[PDB]
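Colleague: Handing you a structure now.
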Amino acid sequence: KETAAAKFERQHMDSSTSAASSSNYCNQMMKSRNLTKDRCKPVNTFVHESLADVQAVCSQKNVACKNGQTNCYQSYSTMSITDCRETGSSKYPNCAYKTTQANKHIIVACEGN
Amino acid sequence: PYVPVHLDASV
């Protein structure tokens, strides 16, 4: 089974490009990272920064996680990210996504490595 | 040591 750390990388890391290229970025990346296999994963976020910069966030601002746990960290700086959201018509196995490029602060939950 | 396991949110 892949570990939680590996699934985090698969589902969210895209250090190969600095930002979403085109409106077809979500469509391609959701399929590519295998997120449209059994089902259409409804929402996903890709971070366009080095893995090192993303792992470093675990030593940045401590904040509460949405579930109330206390192991969440907020990046000090804004990061290049791409939000992928399933359109209303999209139907498995024809998964359609809207792509939104933005520069934001990410909040990650951290665990031992 | 400490590594990201979940993306809780953006901004």
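Numbering, chain B: per Swiss-Prot, residues 140-150 in sequence.
So this one's X-ray crystallography, 2.0 Å, going by the header.
Heads up, the Cβ atoms here are built off N, Cα and C, so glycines get one too.
Just lifted these from Swiss-Prot, have a look:
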- B:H145: active site, proton donor (ACT_SITE)
- B:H145 to A: Loss of activity (MUTAGEN)
Colleague: What same-chain residues, at least 6 away in sequence, bring their CB to under 8 Å of the CB of B:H145 (mutagenesis position)?
Modeller: none
Colleague: Could you check what DSSP calls B:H145 (mutagenesis position) once collapsed to helix, strand or coil?
Modeller: strand
